[PDB]
Each structure stands twice: as C-alpha cells, then as structure tokens.
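This report concerns only the one structure given below.
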Amino acid sequence: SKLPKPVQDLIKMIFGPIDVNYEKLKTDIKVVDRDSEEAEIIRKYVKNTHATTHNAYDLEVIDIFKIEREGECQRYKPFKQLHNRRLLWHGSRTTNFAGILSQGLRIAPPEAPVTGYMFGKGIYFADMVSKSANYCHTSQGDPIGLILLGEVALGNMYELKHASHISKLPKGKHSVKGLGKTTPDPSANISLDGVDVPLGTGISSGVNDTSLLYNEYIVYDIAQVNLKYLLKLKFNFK
Ligand SMILES: NC(=O)c1cccc([C@@H]2O[C@H](COP(=O)(O)OP(=O)(O)OC[C@H]3O[C@@H](n4cnc5c(N)ncnc54)[C@H](O)[C@@H]3O)[C@@H](O)[C@H]2O)c1
C-alpha cells in the first residue's frame, strides 16, 4: 500500500484489502501535519470546547485527516458564497463512516422515527466537541472514535430556545440553531479560510429562557455541508 500508515490504520478501523477499500470511500484523505497551524487550531478547538457536564472522559487527538469527498466541493458551490459559514462537529458510530465518507452526511430516512429529534429531521452539528463526541458511542473496551469537522453554511439562523417539530423554515432562514445556556466565548472566534471556528472556552450565553445546555445547529439540505476534517480521537475514561 502506497498510503501513509495513519491513513491505513483509519481504513482498517472503518471497514469490518486496504487500497481497494480506500477507493470505495471516494474521498481524498491527507494527514494534517502535527506542527501546522491547522493542527494547532483543531487541537485548541478540542481542548477548549470540552464541557463540564461531560466529565466522564478526556479527549486526545490521535490523527487529524483532511478530507475532500469527490464532487462535494461542486455540490457545495451554491452555498460557499452564503454568509455565516461555520466549522462544526458531527460525531457518529465508527460503523457509519464508510457510508458517511462515500455518500456524505445524509438526513435520516423517512422510515426513522420523527420523535427522537430535538429540531426535526436534519443534519445535526455542535460547537462543543464533547456534545458530538457522545454520538461516537465509544466504550472502555473500544475507546477510539471518529468525529467530523464540517464547514456548514448556516446563513440566517432560526434561533430557538426549546425543542420544536420543524418541518419547514421561516422565509429567508437557512438553518436552525438551538440556543444553549453555555456557548464558546464569541469574542474568541477565529477564521480558518473564510469559515468561522467557535473555539473559545465555555461561558454563559446570557440566554436565560432556554432548555438546552449546549448549542446545536441543524440544516435540512445536504448540500449545505462540506466535510473538511476527520479526527481519530482517544477517549480516556475517568
Ligand atoms: N451527531 C452529532 O454530533 C450531534 C450534534 C448535535 C446534536 C445532536 C443530537 O442528536 C440527535 C439526533 O440523533 P439520531 O441518531 O437519533 O438522529 P440522526 O442524526 O438523524 O441519525 C442518523 C445517523 O446516520 C448517520 N449518517 C449520516 N449520513 C450517513 C451516511 N451517508 N451513511 C451512514 N450513516 C450516516 C449520522 O451520523 C447519524 O448517526 C438530535 O436530536 C440532537 O439532539 C447530534
């Protein structure tokens, strides 16, 4: 195999022959350099946005992969000029990552239950790494998870304070944001390319009337997501 060993390690983890399985992902996977500015930014985002409710474990970044799915840049082109683009977390089971990288993040099928959703059938993201990391479903006997960083074109956000059955957005709105009691410090936001990265440490949002601990972000069109990084995370349980 021509591929770097961290990429090979990643392919074995995703599938349960290396170069043929890499081809099935339809994704270009580079290893982000550990000393680069990108890696420093990504590690800061992981360190700063680990919440106090989720103190069962600490997170260690093992490998950072830059990912470019085939045709996704072209699919995302209409939304790339849209304002309020953000780099946000999406966690999932390791078993879903073959489908995720080959097909992109999808909205759960019509057959999935509408009742288990805070804000309807969309694609959910967090600005707190520990919120999304819980959706890895890692365990003491299987303590390595995968987590995405997506560029999400949020546009005008419909900002809600409680769970709502959203089937359609108000005119001019492109996404929903559930407002949490705690938020990454908005004065600590940085810009990586044209994308906002909410990597400040947690503070009180000053939104008193809300039932969510942390923010979440939902989009209802799959083309509003451009996947950027895949992190292999070690969960150190307390
Ligand atoms: N996941 C998060 O990081 C996250 C962030 C903020 C907030 C939330 C919170 O989760 C709640 C929703 O969870 P639930 O799994 O019930 O719903 P839902 O998100 O629709 O489940 C579908 C699963 O299918 C995965 N997948 C997507 N594309 C593909 C694909 N091509 N191939 C295969 N699998 C794919 C996806 O990752 C997910 O695990 C929601 O109500 C909200 O409270 C999560």
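Here, residue 1 is simply the first one shown, and the rest follow in order.
So how was this one determined? The header says X-ray crystallography, 2.3 Å.
Each Cβ is built from the backbone N, Cα and C atoms, and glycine gets one as well.
Look at Swiss-Prot and you will find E216 tagged as active site, for poly [ADP-ribose] polymerase activity, backed by a curator's inference. If you look up Swiss-Prot, you'll see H90, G91, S92, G99, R106, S132 marked as NAD(+) binding site, on the strength of similarity to another entry. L25 to P (Swiss-Prot position 797) appears in Swiss-Prot as a mutagenesis experiment; the accompanying note says: 1.5% of wild-type activity. Here Swiss-Prot describes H54 to A (Swiss-Prot position 826) as a published mutagenesis experiment; the accompanying note says: Strongly reduced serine ADP-ribosylation, caused by abolished interaction with HPF1. Quoted from Swiss-Prot, the note on the mutagenesis of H54 to E (Swiss-Prot position 826) is: Decreased polymerase activity, leading to the production of short poly-ADP-ribose chains. Per Swiss-Prot, mutagenesis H90 to A (Swiss-Prot position 862) is noted as: Poly-ADP-ribosyltransferase activity is impaired while mono-ADP-ribosyltransferase activity is not affected; produces a mixture of short and mono ADP-ribose chains. The mutagenesis experiment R93 to A (Swiss-Prot position 865) is recorded by Swiss-Prot, whose note states: Increased affinity for DNA damage sites. Under its mutagenesis annotations, Swiss-Prot gives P110 to G (Swiss-Prot position 882) the following note: Does not affect DNA-independent poly-ADP-ribosyltransferase activity. For the mutagenesis experiment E111 to Q (Swiss-Prot position 883), the note given by Swiss-Prot reads: Does not affect ADP-ribosyltransferase activity. One mutagenesis experiment named in Swiss-Prot is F125 to S (Swiss-Prot position 897), and its note says 10% of wild-type activity. Under its mutagenesis entries, Swiss-Prot includes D127 to N (Swiss-Prot position 899) with the note: 0.6% of wild-type activity.
Structure with Swiss-Prot features highlighted.
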residue	record	Cβ within 10 Å
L25	mutagenesis position	21
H54	mutagenesis position	16
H90	mutagenesis position	20
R93	mutagenesis position	13
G99	NAD(+) binding site	14
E111	mutagenesis position	5
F125	mutagenesis position	27
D127	mutagenesis position	27
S132	NAD(+) binding site	24
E216	active site, for poly [ADP-ribose] polymerase activity	22
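The two recorded residues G91 (NAD(+) binding site) and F125 (mutagenesis position) have their Cα atoms spaced 8 Å from each other. Within the set of recorded positions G91, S92, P110, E111, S132, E216, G91, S92, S132, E216 have a CB atom less than 6 Å from some atom of ligand 1. Within 10 Å of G99 (NAD(+) binding site), judged by CA to CA distance, lie the following mutagenesis positions from the set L25, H54, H90, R93, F125: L25. Where the chain is interrupted between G16 and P17, 8 residues are left out of the deposited model, and the two C-alpha atoms stand 11 angstrom apart. Fewest Cβ neighbours within 10 Å among the recorded positions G91, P110: that distinction goes to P110. The DSSP secondary structure for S132 (NAD(+) binding site) is helix. On its own chain, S92 (NAD(+) binding site) has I100, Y135, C136, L146, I147, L148 as residues at least 6 apart in sequence with a Cβ closer than 8 Å to its own Cβ. Looking at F125 (mutagenesis position) and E111 (mutagenesis position), their Cα atoms lie 22 Å from each other. Looking only at Cα atoms, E111 (mutagenesis position) sits nearest to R93 among the recorded positions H54, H90, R93, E216.
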